[PDB]
Structures are given as structure tokens and as C-alpha cells.
There are 6 protein chains.
Amino acid sequence: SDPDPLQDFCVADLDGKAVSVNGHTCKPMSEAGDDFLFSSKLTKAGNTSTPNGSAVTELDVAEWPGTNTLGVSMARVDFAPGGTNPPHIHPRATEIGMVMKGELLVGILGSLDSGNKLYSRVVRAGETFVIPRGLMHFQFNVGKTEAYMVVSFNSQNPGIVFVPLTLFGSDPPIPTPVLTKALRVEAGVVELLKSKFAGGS
Amino acid sequence: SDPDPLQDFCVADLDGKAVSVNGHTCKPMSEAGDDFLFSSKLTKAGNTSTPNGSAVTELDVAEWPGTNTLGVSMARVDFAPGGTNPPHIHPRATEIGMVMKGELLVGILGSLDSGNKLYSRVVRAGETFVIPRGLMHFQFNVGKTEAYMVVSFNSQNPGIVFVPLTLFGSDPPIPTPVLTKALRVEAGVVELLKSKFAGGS
Amino acid sequence: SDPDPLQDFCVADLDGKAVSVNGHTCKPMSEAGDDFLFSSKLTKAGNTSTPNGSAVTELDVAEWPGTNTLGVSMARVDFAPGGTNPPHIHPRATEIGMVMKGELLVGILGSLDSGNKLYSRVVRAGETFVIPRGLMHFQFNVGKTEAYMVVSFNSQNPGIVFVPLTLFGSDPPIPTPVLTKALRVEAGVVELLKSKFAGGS
Amino acid sequence: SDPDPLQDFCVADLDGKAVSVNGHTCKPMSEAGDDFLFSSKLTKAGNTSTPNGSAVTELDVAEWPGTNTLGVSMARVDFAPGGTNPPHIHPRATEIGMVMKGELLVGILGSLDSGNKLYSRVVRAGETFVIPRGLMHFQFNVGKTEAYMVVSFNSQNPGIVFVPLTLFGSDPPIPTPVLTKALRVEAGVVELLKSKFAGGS
Amino acid sequence: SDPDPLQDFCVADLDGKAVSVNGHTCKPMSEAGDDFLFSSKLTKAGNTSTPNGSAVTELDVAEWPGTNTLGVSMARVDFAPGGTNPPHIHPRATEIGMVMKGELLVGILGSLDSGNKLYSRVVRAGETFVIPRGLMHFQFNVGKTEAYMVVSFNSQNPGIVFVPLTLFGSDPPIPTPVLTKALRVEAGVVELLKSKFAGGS
Amino acid sequence: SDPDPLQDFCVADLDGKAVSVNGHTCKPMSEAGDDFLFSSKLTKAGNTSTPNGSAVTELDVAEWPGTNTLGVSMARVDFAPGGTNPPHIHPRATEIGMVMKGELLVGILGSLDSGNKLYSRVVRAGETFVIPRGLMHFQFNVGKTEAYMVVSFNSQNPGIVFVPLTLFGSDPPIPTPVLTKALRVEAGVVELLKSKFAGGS
Ligand SMILES: [Mn+2]
Ligand SMILES: [Mn+2]
Ligand SMILES: [Mn+2]
Ligand SMILES: [Mn+2]
Ligand SMILES: [Mn+2]
Ligand SMILES: [Mn+2]
């Protein structure tokens with residue numbers, strides 16, 4: 001997991017010309033003020049008018065510099081009815097979270113040696129789930145109203161590997177002959193899928 | 001931080017006669033069922049009729065065996081008006097959390113080389129805070145109704161070192177001559193403090 | 001990464017009734033013999049007559065018990081002409097590898113904050129590549145003869161999340177309405193994809 | 001624990017205008033000289049004429065730049081007769097130490113799930129003790145002459161959270177209503193305690 | 001082991017005047033190009049016309065900046081007939097490797113509590129070995145033609161402590177009276193050994 | 001470094017038939033008694049009437065079960081006049097230590113990329129030194145009376161790789177043709193060296 005901190009605080013210096021290191025350099029401690037350990041960025045719902053029908057509001061180190069070196073971050077995800085936070089992976093963190101409003105089908109997938117088992121259930125207000133680092137998972141709003149969840153991670157920068165977007169809409173996209181071989185369908189089907197993700201999100 | 005996992009899942013075997021290891025041994029994977037990655041233990045408010053005026057509902061590995069080896073846990077804390085989650089430390093984890101209802105004065109204290117600085121603010125619904133591993137911190141309900149927060153940690157077993165209870169009500173209590181020297185007050189004052197914590201909580 | 005070792009050697013006890021822990025318990029050191037630090041399991045090519053046209057020969061702790069606690073493993077991957085080791089992720093390890101024979105298009109994909117960038121090139125005998133933990137990647141045999149590579153990981157059990165198989169052929173498969181929403185295509189297309197992975201591999 | 005080193009040596013650059021990172025940047029290796037792996041800072045006793053009756057002489061990375069990245073530090077603590085190194089916590093390290101002269105009552109406190117157990121004994125010359133990261137502990141000179149101990153930590157910067165000073169004399173102090181609720185005594189008692197720590201140490 | 005990465009990529013900035021940190025600072029991500037995850041440095045055999053009769057071709061972070069923060073590296077070692085990669089230690093990594101051509105006697109030595117056991121066998125093409133961090137080991141070409149192996153490590157900078165060269169040819173060499181006491185032979189024998197390593201390699 | 005602890009205490013179960021894991025299983029916490037965090041094993045000097053002229057008194061987890069999982073250990077080393085703690089390596093820990101009595105030449109050696117630099121000085125009572133994990137180092141008593149030092153490590157089981165004993169007296173010894181090639185001397189010289197270490201210490 002993230003390297004442990006070597007002092008109490010180390011607020012990220014996010015200036016575009018800052019020297020680059022693993023993670024982030026820190027602003028001078030003397031200059032951090034009083035408020036770096038607090039945020040209000042998750043107070044409002046994200047805009048669910050997206051192709052997925054969900055919206056992630058990030059609270060990782062990029063959005064909350066006071067988390068730098070501390071080995072934690074958060075996010076909020078809002079869902080339109082029938083919206084999905086699509087199959088995805090966090091490459092660098094375990095996730096733990098709670099549904100706050102509505103009803104979400106939450107699915108978590110084992111790796112090959114676990115038989116690619118799918119564990120899923122309908123998670124309601126106050127109920128929680130845990131997703132091991134690197135494993136594919138999704139949420140789907142099965143309710144008829146807006147749902148949201150609040151999640152936390154054991155990294156300052158868990159990363160998101162969105163499976164559909166990466167598979168079909170990477171920069172630039174994976175070669176069609178790779179995808180036809182991998183997906184066991186003809187070029188036309190792969191081309192249809194790519195056309196859905198050609199817009200970068 | 002907690003050792004990284006060496007497989008997808010490793011549900012804690014919490015049987016009283018289980019062999020003991022760092023953390024917990026795991027139940028046979030073949031026998032875990034479908035539901036170990038989920039919990040509903042935080043759906044209900046804790047009982048705030050306590051001397052502190054707060055109640056912690058734990059969701060660490062002892063309460064959620066499916067978190068074993070995954071490097072995360074959660075808790076809910078409910079507060080009566082004027083209730084406090086008193087100055088305390090988590091010896092093995094950074095904490096990250098959100099106020100869900102009400103208004104909480106949240107205070108976080110730097111260590112000696114940080115001048116023992118106190119950072120505090122009133123945290124309201126949807127607002128968040130982060131507390132580095134090992135640092136003293138508290139919350140106090142400044143509202144006139146019940147408040148609660150939901151918190152997460154980057155350990156399966158963060159630990160709680162309650163400062164008042166440990167200082168005055170440990171098992172058995174710290175010697176009075178140690179406390180008079182350390183607190184710079186006479187025996188009578190130390191004896192008064194001990195009398196408040198003689199009941200073990 | 002994997003927990004560091006706390007002694008020189010700790011050969012995995014892979015008996016089916018062994019107590020379960022994070023990773024593996026160890027056989028009594030006194031009884032390990034001379035040969036646990038060696039293997040010959042990668043001397044022979046895997047069978048490439050598979051739907052993917054590739055075959056992975058594993059040398060993780062399950063196949064090489066002497067690697068237990070040491071934070072490393074290996075594998076060999078053989079490729080028929082036009083064969084692919086399809087888009088996949090190792091949830092718990094960085095991979096580093098070398099092409100030994102033939103010509104492989106090797107592609108490595110950044111996460112969302114890296115713009116899902118695809119980095120790819122044709123890798124020939126003696127040439128190497130590195131794949132950060134948790135990131136999607138693939139190889140495709142662009143040559144007209146059999147190719148193989150030998151790879152190593154900084155985990156005893158890196159895991160494999162095969163993207164096509166997990167997305168369409170998990171146990172049981174992800175719900176069609178989740179996949180239609182996530183992939184932005186009609187049910188018929190999702191059903192076609194599922195039919196290709198209904199056999200478990 | 002502290003991040004492992006990625007090279008042999010990395011002597012801390014402690015210049016006030018140095019770029020800030022987790023831990024410390026390093027001076028150019030070419031310029032470190034011969035003597036960075038050695039110190040003589042603990043050769044002399046600290047001044048025990050303090051309110052606590054003890055004096056800590058630090059040998060962390062701030063005082064010994066050659067320890068930077070190496071995951072270790074030291075300190076010496078000297079005690080007047082009846083002096084205490086008061087209840088405190090090291091947020092980022094386990095401590096291991098030896099009494100060198102005199103007789104010290106050494107107390108170590110478990111966390112809540114350990115029942116806040118107090119383990120204590122009189123430790124004499126050559127005898128040792130170990131204090132897990134984050135746990136409250138103290139020493140008290142029970143002898144009639146000066147005592148000292150030498151301690152080591154598995155961090156370059158373990159931190160010190162002094163319980164009395166932080167509880168009553170932080171910068172600025174914890175609110176009286178928080179302390180009256182937490183300590184179960186009236187304002188007058190809290191005000192008396194604060195008056196003892198108003199001087200910053 | 002090496003600190004985990006806190007982002008996808010962090011290509012090492014190896015400029016001689018770069019600020020120094022544990023490991024390496026990184027070049028601006030925006031400027032890394034496409035090719036940093038690939039190398040061709042191990043395509044050619046090293047020059048075995050050396051006193052050892054072996055040649056190490058390094059592929060650590062100094063030679064492959066794209067490995068920075070990723071916790072892995074590689075090397076190739078080529079051997080003349082009768083050549084040795086002499087008893088040595090990697091202070092910061094476990095090694096895992098495969099013989100590619102020829103026949104190598106590979107020996108791995110336990111530490112004191114393992115009775116300094118020597119485990120050795122003749123390793124041929126395709127066969128593998130694993131060497132725990134910090135343990136002494138060697139390879140010796142027992143064949144009549146050139147051999148080579150390709151090895152990987154779970155560090156970006158494993159380090160090499162060559163035992164003969166360090167014992168007899170360090171900068172400056174270990175004092176003769178230290179070596180006579182340690183090796184239980186007279187000065188003349190130590191002086192003979194030093195004369196063989198006076199050239200720095 | 002050693003895996004972090006997942007609870008307050010975990011006293012090692014050192015029974016010969018205990019299940020084996022990375023490190024040690026723990027005795028039931030309920031049964032540990034009061035005294036596991038303390039030891040008196042270093043109160044007395046070791047017997048310096050040895051070929052080296054030094055004696056190591058170990059206080060690792062094998063000798064101090066209460067250190068299990070806590071990431072620290074200690075040792076005492078006593079030296080006859082002219083005695084040496086010979087060139088050796090700790091494979092799994094950084095060492096930090098203090099001379100308590102007498103005068104010791106302490107030498108610490110960089111790895112290859114550090115030019116195999118030797119850093120050495122005469123260390124007297126109260127003076128300290130630090131030795132990075134995996135690096136060769138030695139001490140030599142330059143005084144005319146007995147010296148001793150007390151050292152600590154950031155591992156519960158640092159290991160000791162004694163260079164002379166391992167090079168010449170391993171179990172069984174390294175082949176003579178390996179040593180003649182590696183040491184650049186004739187068989188007779190290697191045979192002389194082996195004869196000095198044929199007794200196992
Ligand atoms: Mn997620
Ligand atoms: Mn807390
Ligand atoms: Mn792969
Ligand atoms: Mn302390
Ligand atoms: Mn090697
Ligand atoms: Mn040593």
C-alpha cells in the first residue's frame with residue numbers, strides 16, 4: 001500500500017511546475033494554514049446526466065491536498081435510476097463504502113484463481129461493501145429514484161481503470177485484430193463497440 | 001500500514017480456539033459463501049446514553065470478518081447533543097470520515113515537533129476530515145440535535161487509545177505519584193479524576 | 001507489495017487441510033530438503049491450441065512453494081501466430097518481462113487520470129517491458145511463427161483478471177442490463193459476447 | 001513502517017528552503033563526506049531541571065541526517081530522582097530500549113480491545129523493554145539517584161505525543177467544555193490543569 | 001520492499017543536478033513520450049573477458065528510468081566457460097531468474113540461524129532459481145561453452161555487494177589486522193588477497 | 001521492512017510443533033501474563049574467549065517472544081582486546097547502535113554503485129553508528145580492555161550473514177574451484193582458509 005508518512009502532515013504542492021516525485025512534494029509546513037485536514041467537496045451531488053448514468057466526485061489527493069502521504073482518500077458516486085458505475089478496477093487501493101440513499105446492485109468479481117466468481121447483492125442505506133485492490137467491480141441503480149454512495153480507499157490516489165472505456169476507447173484505442181481475437185467476435189461487432197467510446201468518456 | 005493481501009479474499013476465522021497469528025487466520029475459501037464482502041451493521045444508530053454522550057459502532061475485522069487482510073475498516077459514531085467522542089488516538093491507522101447529520105466540532109492535534117497545534121472546525125453534513133495515524137483527536141456535538149458521522153481507516157484493526165480512560169482508568173490505573181508528577185497537580189485532584197473512570201469505561 | 005519475509009526461507013505448505021493465512025503457512029524448515037529454491041516447470045512450451053491462441057504456464061507460489069514469503073514469482077506465455085494474451089490486469093504486482101522468441105505487440109494502458117493512454121510497440125527477442133500493478137495490458141503475436149516470453153512479478157501471487165472472460169464469462173456472468181448500460185449497445189450484442197465465454201475460459 | 005531505502009545512503013538535506021517531501025530530500029551523495037553514519041550527540045546527559053524531572057535528547061533524522069531513509073532513530077532520556085517521562089505515544093514507531101543507570105518504573109498500556117491493560121515493572125541497568133507503535137507509555141524514576149535509558153525506534157521520525165501537554169496545553173488548548181465532558185469533572189478542575197501547561201511545555 | 005507507486009508512471013529524472021530523494025525524482029509526466037516502459041539493453045551479451053569470467057548487464061532504474069517507483073528491475077549475466085558471478089548479496093531485493101543457455105552451478109547460502117546451509121544445483125536452459133533478499137549466492141559456469149541467465153528483482157535498485165571485492169578491495173580496503181583476526185590467517189595471506197583486488201574490480 | 005502489527009501484542013509461540021508461518025504464530029493473548037514486554041537477557045557480558053574474540057548475545061524474537069510482529073530487536077556484542085565482530089551483513093534490517101564501554105573501530109561498506117566505499121571511525125562510550133540493511137560492516141576492539149556495544153534493529157529477526165564463515169565454512173563449504181576463480185588465488189590458499197572454518201563457527 002501507499003508508503004507510510006514520515007511526519008505529521010505534508011500538504012501536497014500541486015503547482016504545475018513543482019518538482020515531480022512518487023506522490024507529491026509538499027508545501028512548506030509553516031505555510032499550510034489551519035484548514036488542510038478538512039474538505040466540503042462532497043457536500044453536493046454530481047451530475048448524473050452522462051452516458052453511464054453515474055457521476056464520480058473525487059476526493060483524492062488532487063482534490064484534497066491535505067491527504068498527501070496519509071494513505072487514504074474518498075469519493076462520492078451519484079446514480080440516475082438505471083445508472084451504472086461500470087465495471088472498473090482501482091489499481092492501487094482497497095475500497096470500502098456505504099450506500100447513503102437508494103438501492104444499488106453492487107458486484108465484486110474474483111480473479112482467475114477464484115474462478116472469476118461474481119459476488120453481488122442489493123445494498124441499501126447504511127449498508128456497506130468492501131472491494132479488494134485490483135479487482136473488477138460495478139454498481140447499478142436498481143431503484144426508481146437517485147441513489148448515492150460514499151466510499152473510501154487505502155490510497156491517496158487509488159486510480160480508476162474503467163473497463164469499457166479502456167477496452168474500446170483508450171488513447172488511442174486497442175487494435176481491432178487484438179479485440180476480435182480476445183472477444184471472439186467479428187470486426188463489425190468490435191467496430192460497433194469502439195464507435196460508442198470514440199468520444200473519450 | 002497493514003500487510004498487503006496475498007490473494008483475493010481471506011475471511012477471518014474468529015473462532016476462540018483458532019491458531020493465533022498477526023491479524024487473523026482465514027476460513028477455508030471454499031466455505032465463505034457469497035456475502036462476506038457486505039455488512040449491514042452500521043444501519044442503526046448507537047446508544048448515546050453514555051457518560052461521553054457518544055457511541056461508537058465498530059466495523060473492524062472483529063465485526064466484519066470479510067475485511068481481513070484487505071487493509072480497511074469502518075465505524076459509525078453517534079452523538080447526543082453536547083456529547084463527545086473524547087480525545088483519543090488510533091495507533092495503527094489514518095482515519096478519514098464524513099459528518100452525516102448535525103454539527104460536530106472536530107479537533108486534530110499535531111505532535112511535539114508540530115508544536116502540538118490544534119486544528120479544529122465545525123463540520124456539517126457531507127463535509128469531511130482526515131486524521132493521521134497516531135495523532136490525538138476528538139469530536140464534540142455543538143448542535144442541539146443528535147449528530148452522526150461515518151469513518152473509515154486504512155487498517156482492518158486501527159485500535160482505539162481513549163486518552164481520559166487510559167490515563168485515569170486503565171487496568172489497573174496508572175500510579176497516583178506518576179500522575180501528580182505528570183499533571184503538576186496534587187494527589188487529591190488525581191484521585192478525583194480516577195474516581196470518574198473507576199468503572200472501566 | 002507483498003509483506004517482507006521474517007526469516008530466510010518459508011516453503012509453502014500447500015496441503016488442502018492446512019490452516020489458512022494471508023499467503024500460506026510453511027512446512028517445517030527442518031524438512032524442506034535441498035531443492036525448494038529451484039524449478040524446472042518453465043522448460044517446456046505451453047499448449048497454444050486455445051481460443052486465445054496463447055497459453056500461460058504459471059510459476060507462482062502454488063506451482064513453486066519455495067517462493068513463499070519472498071515477494072517474487074514468474075510465468076511463461078507461449079503464443080500461436082496471431083495469438084493473444086488478452087487485455088488483463090495483475091491486481092497485486094508489477095510485471096517485468098522479456099520476449100524470448102518471435103515478435104509480440106505489447107500494449108500497456110494508463111488509468112483514467114493518465115487519459116487511458118495506450119503505449120505499445122513490437123517487442124523482439126531480448127527486448128523487455130514493464131507493466132505497473134493493476135494496469136490493463138495485452139500481448140499479440142504479430143509474427144508468422146510461435147513466440148514466447150518469460151515474465152516476473154514482485155508478488156508470490158500476482159493474480160490475473162482477464163478482462164473479456166471476467167466481463168462476459170464470470171461465475172455467474174454480470175447481468176445483461178448492467179452490460180448494455182455500461183457498453184452502450186443493445187441486449188443482442190451483449191448476449192452474443194456472453195455466448196463466446198459461456199464455457200468458463 | 002517507514003518506506004524502505006532505494007539506495008545505500010541518502011543523507012537528509014535539512015536546509016530551511018529545501019523542497020519538501022515525505023521525510024527529507026537528500027544532499028548530493030558525492031558531497032556527504034565520511035562521517036554521516038556516526039554521531040556523538042548522546043554522549044552527555046540532558047538537563048533534568050524541568051517540570052517533568054526528565055530530559056529527552058533526540059537522535060532522530062533532524063539531529064542525525066545520516067539516518068534519513070534508513071527506518072531507525074535513537075534517543076536518550078535522563079531522569080532526576082522522582083522524575084517522569086510522562087504518559088506519551090510515538091505515532092509512527094515501535095520503541096525498544098534499555099535502562100543504563102538507575103531504576104525506572106516503565107509502564108506500557110494496551111488499547112481498548114486489550115482492556116486498557118497496564119503492564120509495568122521496575123527496570124534496572126541492562127534490562128530492556130519494548131513499546132508497540134501508538135501505545136501510551138511512561139517511565140518514572142523510583143531510585144534516589146539520576147537514571148537514564150537509551151532507546152531506539154523503527155522510524156527516522158517516530159514523533160512524540162505527550163499526553164498531559166497535548167490534553168491541557170496544545171496550541172491553542174482544547175476547549176474547556178470538551179475537557180469537562182471528556183474528563184467528567186467541573187470547569188474549575190479543567191482550568192486548574194490548563195494553568196499548569198499554559199507555558200507550552 | 002520498495003515503496004509502492006502513488007500514480008501510474010513516474011519516469012526517473014537522472015539529470016546530475018536533479019534534487020535528490022529516496023529513489024529518484026520524476027520527469028514531468030506530460031513529457032515522457034511513448035517508449036519509457038520498454039528497453040532493448042539486454043539484447044546483446046556482455047563482455048566475459050574479465051577476471052571473474054562473467055559480465056553483468058544491468059537493467060535497474062539507472063539504465064531503465066521507466067522502472068522508477070514500480071518495484072522491479074532486471075539484469076543479464078553472461079559467463080565464459082569456468083567463469084563465476086562470485087559470492088555476492090543484493091541488499092534490497094529478492095532475485096528470481098532463469099538460465100537461458102548453458103549450464104550453471106547456482107549456489108544459495110542460508111544465514112547463521114539456518115546453519116549457513118549451502119543449496120546448490122546445476123541449472124540448465126529454462127530452469128529457474130530464487131534467492132531471498134540479503135543472502136549470499138553465486139553462479140559458476142560448469143559447461144564448456146558460454147552460458148547466460150536473465151534475472152529479475154523486486155526492487156528498482158537491488159544493489160550488489162560483491163563479497164571478494166568488498167572484503168579485499170573496498171575503497172579503501174579493510175585494515176589488514178581486521179582481516180587477519182576475521183580470517184584466522186597470517187598477514188602475508190591477507191596481503192596476497194588484497195593484491196588481487198587492488199585494481200578496484 | 002517487517003510487516004506492521006495488526007493488533008497491540010502477539011507474543012511468539014516458539015513451541016517446536018507450532019504451525020509455521022512468516023515470522024511466528026502467537027500464543028493466546030489471554031495467556032501472555034504481564035512480563036512479555038520486558039527482558040533481562042542483556043544484563044551480562046558474553047564470553048569473548050572465541051576465535052573472533054567477540055560474542056554476540058541475541059535479543060531477537062527467538063530470545064524475546066514479546067517482540068513478535070513489532071518490527072524491532074536488540075543485541076549486545078562484547079569484545080576482548082583485539083577482538084572483532086567480523087565483516088557481516090544483516091539481510092533483513094537496518095542496525096543502529098551505541099558503544100557502551102571501550103573503543104571500537106566501526107567500519108561500514110557501501111555497495112558497488114557506491115564504489116564499495118569504506119566508512120570507518122573509532123567509536124567511544126555514548127557514541128553511535130547506523131548500518132543500512134544488507135551492507136557489509138565490522139567492529140574491531142582497538143582498546144586494551146574489554147569493550148561492548150548495544151545495538152537495535154528494525155526487524156524482529158534481522159539475520160546474520162558472517163562473511164568469513166559463510167565464504168569458507170558454509171554447510172557444506174563453497175566449492176574450491178568457485179573460490180579460486182572468485183578470489184584469484186591458487187587452491188592451496190583456498191584450502192588453508194577452509195581449514196580455519198571447518199569447525200562450523
Ligand atoms: Mn470502485
Ligand atoms: Mn478517531
Ligand atoms: Mn500480464
Ligand atoms: Mn516513548
Ligand atoms: Mn545475485
Ligand atoms: Mn551487524
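Just so it is clear, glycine is given a Cβ too, placed from its N, Cα and C backbone atoms.
A:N85 (mutagenesis position) falls within a strand when secondary structure is assigned with DSSP. Long-range neighbours of A:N85 (mutagenesis position) (same chain, six or more residues apart, CB within less than 8 Å of its CB): A:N52, A:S54, A:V56, A:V77, A:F79, A:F138, A:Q139, A:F140. Annotation of the published mutagenesis A:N85 to A in Swiss-Prot: Impaired oxalate oxidase activity; the original residue is retained in the structure shown.
The Cβ neighbour count for A:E95 (Mn(2+) binding site), using a 10 Å radius over every protein chain in view, is 24. Marked as Mn(2+) binding site by Swiss-Prot: A:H88, A:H90, A:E95, A:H137.
Spatially close to A:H88 (Mn(2+) binding site) yet at least six residues away along the chain are A:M136, A:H137, A:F138, A:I160, A:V161, A:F162, A:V163, judged by Cβ distances under 8 angstroms. A Cβ within 8 Å of the Cβ centre of A:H88, A:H90, A:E95, A:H137, the residues given for Mn(2+), is found for these other residues of the same chain: A:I89, A:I131, A:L135, A:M136, A:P158, A:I160. Ranked by how many other Cβ atoms sit within 10 Å of their Cβ, the binding-site residues A:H90, A:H137 place A:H137 at the bottom.
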